Amino acid sequence: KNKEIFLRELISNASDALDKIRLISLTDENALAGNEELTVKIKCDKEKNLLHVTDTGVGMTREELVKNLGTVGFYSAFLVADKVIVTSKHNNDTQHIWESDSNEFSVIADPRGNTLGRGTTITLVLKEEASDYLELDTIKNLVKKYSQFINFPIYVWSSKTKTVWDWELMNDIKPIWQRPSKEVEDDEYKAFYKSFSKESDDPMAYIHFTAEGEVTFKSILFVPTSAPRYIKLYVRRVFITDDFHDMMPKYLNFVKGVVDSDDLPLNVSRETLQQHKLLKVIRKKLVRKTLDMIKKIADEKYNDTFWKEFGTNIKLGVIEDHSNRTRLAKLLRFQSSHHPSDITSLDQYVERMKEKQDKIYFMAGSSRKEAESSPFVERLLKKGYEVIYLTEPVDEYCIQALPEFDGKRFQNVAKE
């Protein structure tokens, strides 16, 4: 019922094959000698009932083709095809052909020899009910749709008017995080987020900034709509990794998105890159702009959505991140005696204090009902003070890591 997905899936891998050979060509001087271009080339063959999707990517050795495909949403190609033919050429091997009707497979050396130079061609023998993917206009439309966020030129063999056939580019190789913000539509920012985590729901909030200073990088970060129960780094526009975990601190692990330095050493090992001094700088900047992004959330939306998902994170942040402790404190929310259910900020608490009250009162409990029914609060409430209810186990350690807030010291009502 959603068969078209196949072409997104094919395009998706082509891009990863292209990203793989690129990483290689950072340490390997020869990598691209087999074929100088880095492109995805899609061709129709209506008369032969075929669909080709050719990447000048990393390619596959004979041993790889057998293992990687015989023993990756990919296989979705069988939704539209009776037979799938993978013709590949890797730098460490001679050209090969893998073919399958999904009942078995066979890998033979390519009789035509090295026709590809380097890369892969996925040839689909299309089903009699998928004859619509032979039409140029259907294909262009699909390609263009799934092209949007690919950073590698995608061409389709098309006609133009007498009749001339040629490669027609389908997308903008120019990444969106490299575009000026004023020119980026809010739809795009959202799509781009979907196009690298699926779930296909708007992100709770995105920030898009270009960093000046000790290090220079463009970036987009996102706050996911639900706490998952992550960051792709690029150097001079060349994909490097996402296995970088010390990117963000622990309490901010939920953040997703891209960082695109032009200052980092491009032609290094990922070992070397990770211990690089500039990363700790790039880290600092990202946390600050994440906490900026979080601040910018609409006041109602913050208490109702964000805080429900990531409240604990923020509470953890106050504990870990001493250098942002104040920026975080202002993001904290709690229940309090001021209202049955609504959560209140610490600033909102202060605004409400009595003139000679210099202590922020809190009662710790296991649940709200426990803490509010406490005998300690009785006198405080009756004399019109407000008491914060700490009901999560992290809360008391949060508050315990917070000396003053706005010149006010905290006070455990259950204590002297």
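Numbering of chain A is taken from Swiss-Prot, so the residues present carry the numbers 95-165, 197-286, 328-395, 408-594, in order.
Even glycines carry a Cβ here, placed using N, Cα and C.
What Swiss-Prot says about this one:
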- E103 to A: Loss of ATPase activity (MUTAGEN)
- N107, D149, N162, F199: ATP binding site (BINDING)
- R448 to A: Reduces ATPase activity by 85% (MUTAGEN)
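Between the CA atoms of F199 (ATP binding site) and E103 (mutagenesis position) there is a gap of 6 Å. Counting every protein chain shown, the Cβ of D149 (ATP binding site) has 29 other Cβ atoms within 10 Å.
Same-chain residues with CB within 8 A of the center of the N107, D149, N162, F199 CB atoms, the ATP site residues themselves not counted, are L104, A108, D110, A111, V197, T245, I247. Cα distances from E103 (mutagenesis position) to the recorded positions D149, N162, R448 are smallest for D149. Around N162 (ATP binding site), taking its Cβ as the centre, 14 other Cβ atoms fall within 10 Å, counting all chains.
In the deposited coordinates, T165 and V197 are the last and first modelled residues around 31 missing ones; Cα to Cα they measure 12 Å. Of all Cα pairs drawn from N107, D149, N162, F199, which the record names as binding ATP, the longest spans 17 Å.
A gap of 22 Å separates the Cα atoms of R448 (mutagenesis position) and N107 (ATP binding site). Across the 12-residue gap left unmodelled in the deposited entry, the distance from the Cα of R395 to the Cα of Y408 comes to 14 Å.
Look at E103 (mutagenesis position): DSSP puts it in a helix.
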